[PDB]
Amino acid sequence: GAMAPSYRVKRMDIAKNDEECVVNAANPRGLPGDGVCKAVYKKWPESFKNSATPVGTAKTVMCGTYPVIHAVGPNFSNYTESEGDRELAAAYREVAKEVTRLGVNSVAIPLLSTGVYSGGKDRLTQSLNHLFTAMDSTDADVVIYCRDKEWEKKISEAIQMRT
Ligand SMILES: CNC(=O)c1cn(C)c2ccccc12
Ligand SMILES: [Cl-]
Ligand SMILES: [Cl-]
Ligand SMILES: [Cl-]
């Protein structure tokens, strides 16, 4: 575990993270995809061997000794708000199990279902609260990666509010 487990947020490419493992915002078919998924494919392509996994689950594949945790959030274009919410919470609970099993002291994590799987809605608060619900009982240092300057502010405020 980390000596004083923390949450932090950085506005940069998750492919350049300084953590002991990475969470991919994966698709269910283990395809290169778009956005975070395509950055992860370019950096750790070996990690996409047998990475396909259902919605609401996480599957870890090693790139050398570096773990890539493929976490499949729901596409809110296809799911109802209710079922999508259930699967998004489930994907993060599976991430917490994997982080724990791996014994890492730190993990880089994107906000699942906030990009092309958002169904054109702002899901910052919904996705971040499910992240907190899952990761709060873990002792890894969590570093959240985002792209948008206003999202960085909001995520930073949400972290600092609970401290
Ligand atoms: C979540 N972060 C990303 O997907 C990013 C990808 N690139 C190329 C970036 C450049 C500046 C800041 C963030 C990103
Ligand atoms: Cl960057
Ligand atoms: Cl997404
Ligand atoms: Cl963002």
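Residue 1 is the first one shown; counting continues down the chain.
For this deposited structure, the header notes the method as X-ray crystallography, 1.4 Å.
Cβ from N, Cα, C; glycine included.
The ADP-D-ribose binding site annotation in Swiss-Prot covers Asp13, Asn27, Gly35, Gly115, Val116, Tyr117. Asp13 (mutagenesis position) falls outside any helix or strand according to DSSP and counts as coil.
Looking at Swiss-Prot, you'll find the mutagenesis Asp13 to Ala (Swiss-Prot position 1343) noted as follows: Partial loss of ADP-ribose 1'' phosphate phosphatase activity. Other Cβ atoms within 10 Å of the Cβ of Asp13 (mutagenesis position), summed over all protein chains shown, number 14.
Remark: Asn27 (mutagenesis position) has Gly33, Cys37, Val72 as non-local neighbours, by Cβ distance under 8 Å and separation of at least 6 in sequence. Looking at Swiss-Prot, the entry for mutagenesis of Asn27 to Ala (Swiss-Prot position 1357) says: Partial loss of mono-ADP-ribosylhydrolase activity; complete loss of ADP-ribose 1'' phosphate phosphatase activity.
Here the residue is the original one, but Swiss-Prot notes a mutagenesis experiment at this spot, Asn27 to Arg or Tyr (Swiss-Prot position 1357): Almost complete loss of mono-ADP-ribosylhydrolase activity. DSSP assigns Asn27 (mutagenesis position) to coil in the three-state reduction, outside any helix or strand.
According to DSSP, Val36 (mutagenesis position) sits within a helical segment. The mutagenesis experiment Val36 to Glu or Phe (Swiss-Prot position 1366) is recorded by Swiss-Prot, whose note states: Almost complete loss of mono-ADP-ribosylhydrolase activity.
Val36 to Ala (Swiss-Prot position 1366) appears in Swiss-Prot as a published mutagenesis result, with the remark: Partial loss of mono-ADP-ribosylhydrolase activity. Taking all protein chains in view, 24 other C-beta atoms sit within 10 angstroms of the C-beta of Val36 (mutagenesis position).
For the mutagenesis result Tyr117 to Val or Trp (Swiss-Prot position 1447), the note given in Swiss-Prot is Almost complete loss of mono-ADP-ribosylhydrolase activity. The Cβ neighbour count for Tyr117 (mutagenesis position), using a 10 Å radius and every protein chain shown, is 24.
One mutagenesis experiment named in Swiss-Prot is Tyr117 to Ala (Swiss-Prot position 1447), and its note says Partial loss of mono-ADP-ribosylhydrolase activity; complete loss of ADP-ribose 1'' phosphate phosphatase activity.
Ligand 2 lies under 6 Å from the Cβ of none of the recorded positions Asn27, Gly35, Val36, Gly115, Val116, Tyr117. In the vicinity of ligand 3, defined as a Cβ distance under 6 Å, the following of the recorded positions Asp13, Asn27, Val36, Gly115, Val116, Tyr117 are placed: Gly115, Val116, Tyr117.
Sequence-distant contacts of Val116 (ADP-D-ribose binding site), defined by Cβ-Cβ distance under 8 angstroms and a gap of at least six in the same chain, are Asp34, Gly35, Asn75. Ligand 1 lies within reach of none of the recorded positions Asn27, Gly115, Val116, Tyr117, judged by a C-beta closer than 6 angstroms to any of its atoms.
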